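These notes concern the structure reproduced below.
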There are 2 protein chains.
Amino acid sequence: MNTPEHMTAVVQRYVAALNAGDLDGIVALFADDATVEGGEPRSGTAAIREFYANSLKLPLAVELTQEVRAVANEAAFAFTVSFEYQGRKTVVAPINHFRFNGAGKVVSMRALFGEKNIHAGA
Amino acid sequence: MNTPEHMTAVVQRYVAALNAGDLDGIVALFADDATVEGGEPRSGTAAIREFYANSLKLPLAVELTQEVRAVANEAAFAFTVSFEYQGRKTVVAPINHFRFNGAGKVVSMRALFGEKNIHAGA
């Protein structure tokens, strides 16, 4: 229609799909003309898949850390993305913003995080 | 310049000022031409003060609940606003977004929360 309930569900599908390294599943949440920006922008179904392709090279442990804020045509959520490389666990803690269209597809995704939000040992 | 460090500090001043019901303090964080949207939009120094005036009728207990995500010219943060009315404690749990200008003043504030994020008893 769409609704808070729907948008929260999409947020949750998104998180799950990242855990499952399920590219079809992620990309299917976006409109054909959606834009994606995680930081270097990217638009359209193809560019979006490539964006998440690079993201999923290492297996991701992804987790909502608070409730989803969903209202009108937007959703925002806090979460962590954890991965390991050369024996170092890294935890990135961003806040994402979705904008939905009438159909309930994500037409805009923005990831907000800075170096202060990247947590890892030596 | 501005920096993650600066933007986080402003977020923190903002939170503190809401606790102190310090209208000068809040409003001083925004540019002369800033816009504010907490939900019904409002723009300019005067409208912005009126917005927070209504917000501070009841005393607010405001608290950052996670680290601030600050990067480039934006900051986003999760927090709670608690107030009491007719013996019922209410806790609102939004995610806010600031956009800063070159001077380091907030030129845009957006509050994201839905009915699922308003928590209170009977």
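Following Swiss-Prot, chain B shows residues 1-39, 43-125, kept in their order.
Recorded method is X-ray crystallography, 2.2 Å.
Cβ from N, Cα, C; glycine included.
According to Swiss-Prot, the active site, proton donor annotation covers B:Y14. Taken residue by residue with DSSP, B:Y14 (active site, proton donor) is part of a helix. Counting every protein chain shown, the Cβ of B:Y14 (active site, proton donor) has 23 other Cβ atoms within 10 Å.
Note: B:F116 (mutagenesis position) has non-local neighbours B:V95, B:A96, B:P97, B:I98, i.e. same-chain residues 6+ apart with C-beta under 8 A of its own C-beta. DSSP assigns B:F116 (mutagenesis position) to coil in the three-state reduction, outside any helix or strand. Per Swiss-Prot, mutagenesis B:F116 to W is noted as: Slightly lower activity at neutral pH. Increased catalytic activity at pH 3.8.
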